[PDB]
Amino acid sequence: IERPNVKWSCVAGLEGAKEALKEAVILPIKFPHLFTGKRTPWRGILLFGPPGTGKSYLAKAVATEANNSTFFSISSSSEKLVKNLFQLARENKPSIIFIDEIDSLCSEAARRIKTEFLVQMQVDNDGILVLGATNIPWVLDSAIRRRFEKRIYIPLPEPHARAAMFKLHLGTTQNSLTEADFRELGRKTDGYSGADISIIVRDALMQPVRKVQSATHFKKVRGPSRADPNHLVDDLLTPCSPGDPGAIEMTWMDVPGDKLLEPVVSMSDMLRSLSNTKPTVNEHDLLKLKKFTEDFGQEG
Ligand SMILES: *CCC(=O)Nc1cccc(Nc2nc3c(-c4ccccc4)cccn3n2)c1
């Protein structure tokens, strides 16, 4: 329906999962004549691991890289909607279907309606591949589990990958972090999820705006004009502390919209929000993934 645009370079770490998804998804689409007869792409791939390890984000990256294929990102949030889901799949080949939080399935009447998904997997399906993703792979019943013949564990990020993701979640916003800073944020965040890092920087991003909304004084300052970044101007105002040279008793209401110079995102800012959040994952939840990682292996 709509095409994602995530490049390989943008996803941090996950080098192992990239090589397997290249071997299982991308290389067969670009080179169909290699996968003939005995070898054809697996019917469905299952991504499992701790929450916020990039499983869903990795699904968008693999969808962007085939380009020839089409991306149908259906949510975990009705059999005629999936009958046409596979019907529109087979008309446009090659194609892939990502089902985030596929632990959805597996007490209730909706339980009965869950059978419509397995009809399609085993009809003619060649250019269609189903990406499954979940954080609790064990609750999944055996009928779908035997259907994803390839299962990939997405691990917690490594220090280099966490340092990257602190830089990536910043984007183009004004900050004063050095490359040596990002590396230091990697070491201090051991066991932190990918979602956990995204939580930290959004709070750190909100401290400039909080400083503006709370400042009782502003100081005139030089800087690039908000109309043209190439022309330095002098009438800009930035939050100051009540005693700095040039303090003016005024709040953000008295600052014109085009005269505010935003304060930069510090490193102490990011450390201040790092200290206020702790890793979501626990050691118990991971060894339960260890239980799944060995009981069934790849297709058992
Ligand atoms: C090239 C532009 C771009 O895509 N930047 C960007 C911004 C945020 C994150 C990433 N890559 C990335 N995200 C993750 C996660 C993750 C983050 C947030 C929430 C859930 C998961 C986990 C693991 C790896 N990873 N890379 C790129």
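Numbers in chain A come straight from Swiss-Prot, and the residues shown are 126-202, 212-240, 248-263, 267-444, in order.
We read in the header that X-ray crystallography, 2.8 Å was used to get this structure.
Cβ coordinates come from backbone N, Cα and C, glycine included.
Taken from Swiss-Prot, the feature ATP binding site covers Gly174, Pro175, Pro176, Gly177, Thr178, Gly179, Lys180, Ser181. According to Swiss-Prot, the mutagenesis experiment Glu235 to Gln carries the following note: Defective in vacuolar protein sorting.
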Those binding-site residues in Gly177, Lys180, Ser181 whose CB falls under 6 A of ligand 1, listed in sequence order: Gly177
Cβ neighbours of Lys180 (ATP binding site) where a neighbour is any other Cβ within 10 Å: 27
Gap length 7 residues; flanking Cα-Cα distance, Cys240 to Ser248, Å: 10
All-chain count of other Cβ atoms within 10 Å of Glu235 (mutagenesis position): 16
Cβ packing number for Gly179 (ATP binding site), 10 Å threshold: 26
Endpoint distance, Cα to Cα in Å, for the 9-residue gap that opens after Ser202 and closes at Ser212: 12
Cβ-centroid neighbourhood (8 Å) of the ATP site, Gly174, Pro175, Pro176, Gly177, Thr178, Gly179, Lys180, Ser181 excluded: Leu172, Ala277, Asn279, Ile298, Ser337, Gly338, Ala339
Sparsest-packed of the listed binding-site residues (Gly174, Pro175, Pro176, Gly177) - C-beta count within 10 angstroms: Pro176
Of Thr178, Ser181 (the binding-site residues), the residue whose Cβ has the fewest other Cβ atoms within 10 Å: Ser181
C-alpha spacing of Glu235 (mutagenesis position) relative to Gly177 (ATP binding site), in angstrom: 12
Reduced DSSP assignment, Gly179 (ATP binding site): coil
Distance, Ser181 (ATP binding site) to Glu235 (mutagenesis position) (CA atoms, angstrom): 9
